Amino acid sequence: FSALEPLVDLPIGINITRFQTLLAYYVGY
Amino acid sequence: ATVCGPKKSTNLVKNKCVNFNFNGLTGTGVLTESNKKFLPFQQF
């Protein structure tokens, strides 16, 4: 068990539909 | 929004019944010092 702290908040105002990772990693939803 | 105006700050007065405006939230109370430990992201 772990807790994830908010560090960075970005008021971008842009829609995000996809993402990709730059370079083992795990992706959930 | 991004470009908001300036926001002034008054002097912090302790041990009095005062009307506080700590950031956005307001209220009426007596601000005394405490021994509580916040996390560094937690404001309230």
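Numbers in chain B track Swiss-Prot; the residues on display, in order, are 522-565.
Looking at the header, which is where the method is noted, we find electron microscopy, 4.1 Å.
Any Cβ shown, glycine's included, is placed from N, Cα and C.
The number of other Cβ atoms within 10 Å of the Cβ belonging to B:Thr547 (variant position), over all protein chains shown, comes to 9. According to DSSP, B:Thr547 (variant position) sits in a coil region rather than a helix or strand. In Swiss-Prot, a published natural variant is listed as B:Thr547 to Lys, annotated In strain: Omicron/BA.1.
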